[PDB]
Amino acid sequence: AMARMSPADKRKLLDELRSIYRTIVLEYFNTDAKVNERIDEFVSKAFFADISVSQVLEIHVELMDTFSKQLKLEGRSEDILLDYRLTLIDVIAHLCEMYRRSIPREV
Amino acid sequence: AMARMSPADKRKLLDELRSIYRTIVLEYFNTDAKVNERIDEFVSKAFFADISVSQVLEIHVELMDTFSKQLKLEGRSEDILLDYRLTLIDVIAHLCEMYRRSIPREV
Amino acid sequence: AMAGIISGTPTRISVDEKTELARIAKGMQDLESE
Amino acid sequence: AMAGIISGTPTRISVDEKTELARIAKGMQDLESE
């Protein structure tokens, strides 16, 4: 909203988006954590920072590789991989929702 | 855009969204088909019909079940299931994109 | 990548082959319900 | 469901465990590139 924001500040945001997105994922199965807070934080910044879904899409791919990678080496169940698919789809749908509501329609 | 559209016409759209979404999926691996046409058709109607991502999300789940179902009974490789994940994510991202551009920003 | 180990609590939930995709509907499909 | 058989051309593409998720980036990440 403000004047062209510096490039680093943008990366700083991304730095947070990577960790936040990641945090959302860890709390997806939280026992009491309000992932919504994680999702809201990501959803909030993504809209404000005008973050294209691409990063959300690409960033997810890299982290998703991180989990499947450990699963292969750690010899763990990869069934949990869906969580990333669910988190990725659920997350994108959430910000996609506000984008829809952020568009005034003639009445 | 026009006056409240009847309920059936809406379903008619959905009827098309189900087939179109489906068509997009079949052509995802098209040899020459411009899936873009399928995606554009879905993307175009979804925006115009103010279709929430939910149906896109829910409709996908049902059809996805259809493929995995046949895979189990037909004893076929389920690796192709990703196509639906890719198609679902790619499709939602596409309409999510126009939603972003359909929002004028002060300059 | 940044600073720590990333897992996501692997092996914890049992899911279907199609896995619980969306399913949550997010409740945005209530635009046709009144 | 409607009228016909739905398959999606099963068994055709070989994919990684994480499968080629997004990856296409759709090219919307070009907002930071000039």
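Sequential numbering from 1, following the chain as shown.
Quick check of the header: solution NMR.
Cβ from N, Cα, C; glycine included.
Experimental mutagenesis is annotated in Swiss-Prot for A:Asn36 to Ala (Swiss-Prot position 212), with the remark: Weakens KaiABC formation. Mutagenesis annotation in Swiss-Prot: A:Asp90 to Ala (Swiss-Prot position 266), described as Weakens KaiABC formation; the structure shown retains the original residue. For the mutagenesis of A:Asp90 to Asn (Swiss-Prot position 266), Swiss-Prot gives this note: No effect. The structure shown keeps the original residue. For the published mutagenesis A:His94 to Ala (Swiss-Prot position 270), Swiss-Prot gives the following note: Induces a decrease in activity and ability to enhance KaiC phosphorylation.
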Worksheet item: What number of additional C-beta atoms lies within 10 angstroms of the C-beta atom of A:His94 (mutagenesis position)?
Response: 19
Discussion item. What does the structure give for the C-alpha distance between A:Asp90 (mutagenesis position) and A:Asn36 (mutagenesis position)? Integer Å is fine.
Written reply: 11
Item to complete: Can you grab the distance from A:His94 (mutagenesis position) over to A:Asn36 (mutagenesis position)? Cα atoms, rounded to a whole Å.
Response: 10
